[PDB]
Number of protein chains: 2
Amino acid sequence: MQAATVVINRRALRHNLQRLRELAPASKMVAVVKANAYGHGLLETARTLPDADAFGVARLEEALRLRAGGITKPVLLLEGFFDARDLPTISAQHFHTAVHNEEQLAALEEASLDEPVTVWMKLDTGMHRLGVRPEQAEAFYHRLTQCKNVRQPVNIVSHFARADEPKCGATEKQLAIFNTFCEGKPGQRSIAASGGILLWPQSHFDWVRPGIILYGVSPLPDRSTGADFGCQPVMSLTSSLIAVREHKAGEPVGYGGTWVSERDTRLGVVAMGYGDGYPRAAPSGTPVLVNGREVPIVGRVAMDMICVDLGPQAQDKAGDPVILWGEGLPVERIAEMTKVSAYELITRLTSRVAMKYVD
Amino acid sequence: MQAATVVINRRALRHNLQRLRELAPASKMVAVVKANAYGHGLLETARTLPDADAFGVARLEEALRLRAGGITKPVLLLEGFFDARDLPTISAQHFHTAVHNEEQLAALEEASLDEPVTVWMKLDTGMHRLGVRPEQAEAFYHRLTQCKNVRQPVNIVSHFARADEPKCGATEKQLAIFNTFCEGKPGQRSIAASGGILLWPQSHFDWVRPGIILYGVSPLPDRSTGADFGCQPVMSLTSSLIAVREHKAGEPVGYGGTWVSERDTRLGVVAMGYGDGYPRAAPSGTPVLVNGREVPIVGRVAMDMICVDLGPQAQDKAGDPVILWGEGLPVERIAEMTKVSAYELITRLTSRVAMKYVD
Ligand SMILES: *Cc1c(COP(=O)(O)O)cnc(C)c1O
Ligand SMILES: *Cc1c(COP(=O)(O)O)cnc(C)c1O
């Protein structure tokens, strides 16, 4: 039988990269593949997009894992390097890096490399997470153009904190700061991720960094799905029923007796739980497809199982196909119902989930 | 590594198995290691406990993975087998199985195996998740004693739905039903997991199945910890700071501008996010240890990073040790602050977290 499985549509992945090129026609693409390509799988997602101009990762470990799998294209270390002793590898592996601190800068200044490295100075334009603040940036920037170990020109990168909230002036302010600092400087500019790409065409510049929407999922907090932008969903979280049992009115289900039935019915048990990555927070009523028909989750989600209400004469049987989200049921619909971010839903899955690739 | 890492204390693990033998002195132990041993590591956790009477898993795949690693004790398939074509492997691998449906029973009835298999009839005593209902149990049970494919005697297993709620009578009702069915029967009895073991000594019977408490974490939802029962915490979710930046009063942090500072201060950025398994639901103020000193999380938890408030003048720096939960900080405290179950915190982690084993 088949249990917890993530089916990845390679065809939809391809379609989305091309669709994003159409929406951002004058910008190169940094396919962001951090966290195991967003739960889709880091090396397979890269191999599915040999057309990507570059790949973005959070950590050096992820980039090296790409190189190990035979990925040859430029990989961008979005958070830079955490140890100065890593520069020689970064240089030799032809990894491009962000530089946000003095550790990183002072290291590049005194390292001894056999080749210089391509760098993207991270500028803090409002997110206040990583990056050099405006009033320290000019001096920091100038030191990078003097590094014999940095390939010139120095590129400039930044990130939006609230691009999915078009009504507040957060984005327009970050853009204002970004634009002021880049005036008169050569080198590529990049500040847009999924939100900036879809809602802010002024922020496309030279390179855009699609992450979530690359997988056909909307980065927005409203009811929108990847299909709202012509992007197709890549992931399908699937499983199977391991039991179909009789149940009676007044009887509770699961831990804590969270749900009590008002009628005699039949309950289905799914080989899926939070030990696989399915949200334990999922409330009774959350939709799940059984034999391509939507049924509600009843009772608390356990570590390995989920119960659903099928109906008194429901003819579903142990072994039948279940879809937690995918074709027929967008992950955005599960996010709305469970109140869990689609970003976390597709990404916080465990190694217990099998991986399938189609097309 | 210096980033996302889970450190597993093998010596605390052994201490807990024997501490549990002291709490349930007349019962054998079924070490429950399903879902990658609750995030601690399926095969390493088994190898650390060669003293366990048996190992419990959710799925067949997990049991096979144990045999592949050289684990030889008896392994109990807590949910049984999902396909009749699996009986031959299960018989040959000497896996013990639960039997809750007719598909499983009919499979045993007509299979041809070189050896009979040890079975635990799963009885639904109130949880209404898996198991044969009371009114169908006697006939179902009798068919199992007539199998030459089943090693006699037929053992009886069940599970509590609310053992962590001593004030509702649910547990005494399940126990009442369990006891009535076992009257006059010749096999082993088992109904207690972590809660039943600690709060209900009349449910210990022949075998107890410690899961969460085996890892030194309390099953109950009140604020007690594993140390309340003499059990030592096995897991430590650790990482490092990748940046220490200046921040000013009135300035927000992270996505959505969730947190705004009322002083000038210094922010630390941790190489930890929900792409690793850390709850994106963690509210500002949640505790983190930086250099063995507690600091609050400020702003939204991102996929790869977490910001903390260090103070205006604070001497922490990129590279310094961070503890998300562990030595200075029980996962139960993080569960309270996060309102996320300790079961899910330690279990729903991703494959990007490195694994260390000490002692
Ligand atoms: C992860 C990340 C991205 C992608 O963002 P999405 O909203 O998922 O598209 C792009 N850039 C940086 C700096 C990131 O850390
Ligand atoms: C997983 C499980 C356990 C162990 O539960 P804990 O609450 O962690 O003690 C024991 N028995 C069964 C039937 C289970 O599914």
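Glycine residues also receive a Cβ, built from the backbone N, Cα and C atoms like all the rest.
A 10 Å cutoff on Cβ-Cβ distances gives A:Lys34 (active site, proton acceptor) a total of 24 other Cβ atoms nearby, all chains included. Annotation note: A:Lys34 (active site, proton acceptor) sits in a helical segment as assigned by DSSP. Here Swiss-Prot flags A:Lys34 (among others) as active site, proton acceptor.
DSSP gives A:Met303 (substrate binding site) a coil state; it is part of no helix or strand. For A:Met303 (substrate binding site), applying a Cβ distance below 8 Å and a minimum sequence separation of six or more within one chain yields A:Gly273, A:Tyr274, A:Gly275. The substrate binding site annotation in Swiss-Prot covers A:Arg129, A:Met303.
According to Swiss-Prot, the mutagenesis experiment A:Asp164 to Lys carries the following note: Reduces catalytic activity. Slightly reduces affinity for D-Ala and L-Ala. The number of other CB atoms found within 10 A of the CB of A:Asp164 (mutagenesis position), across every protein chain shown, is 20.
Here the residue is the original one, but Swiss-Prot notes a mutagenesis experiment at this spot, A:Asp164 to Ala: Slightly reduces affinity for D-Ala and L-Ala.
Other C-beta atoms found within 10 angstroms of the C-beta of A:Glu165 (mutagenesis position) number 18, with every protein chain shown included. For the published mutagenesis A:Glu165 to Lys, Swiss-Prot gives the following note: Reduces catalytic activity. Slightly reduces affinity for D-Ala and L-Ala.
DSSP gives A:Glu165 (mutagenesis position) a coil state; it is part of no helix or strand. Among the sequence features in Swiss-Prot, the mutagenesis site A:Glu165 to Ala is noted as follows: Slightly reduces affinity for D-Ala and L-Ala.
As a published mutagenesis entry, A:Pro219 to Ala appears in Swiss-Prot alongside the note: No effect on catalytic activity. No effect on affinity for D-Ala and L-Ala. Under a cutoff of 8 A between CB atoms, and with a sequence separation of 6+ in the same chain, the neighbours of A:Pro219 (mutagenesis position) are A:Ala163, A:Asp164, A:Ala193, A:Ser194, A:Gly195, A:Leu198, A:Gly211, A:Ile212, A:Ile213, A:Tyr343.
The feature active site, proton acceptor is assigned by Swiss-Prot to A:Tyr255 (among others), with sequence analysis given as support. A:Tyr255 (active site, proton acceptor) has a Cβ environment of 22 other Cβ atoms inside 10 Å.
Closest by Cα distance to A:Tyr255 (active site, proton acceptor), from the recorded positions A:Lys34, A:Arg129, A:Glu165, is A:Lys34. Filtering A:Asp164, A:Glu165, A:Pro219 by Cβ distance to ligand 1 (under 6 A) retains the following mutagenesis positions: A:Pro219. Checking the recorded positions A:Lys34, A:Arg129, A:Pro219, A:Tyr255, A:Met303 against chain B with a Cβ-Cβ cut-off under 8 Å leaves A:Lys34, A:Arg129, A:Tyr255, A:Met303, in sequence order. The two recorded residues, A:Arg129 (substrate binding site) and A:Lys34 (active site, proton acceptor), have Cα atoms 17 Å apart. In this structure, A:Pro219 (mutagenesis position) belongs to neither helix nor strand by DSSP; it is coil. Of the recorded residues, A:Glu165 (mutagenesis position) and A:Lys34 (active site, proton acceptor) place their C-alpha atoms 24 Å from one another.
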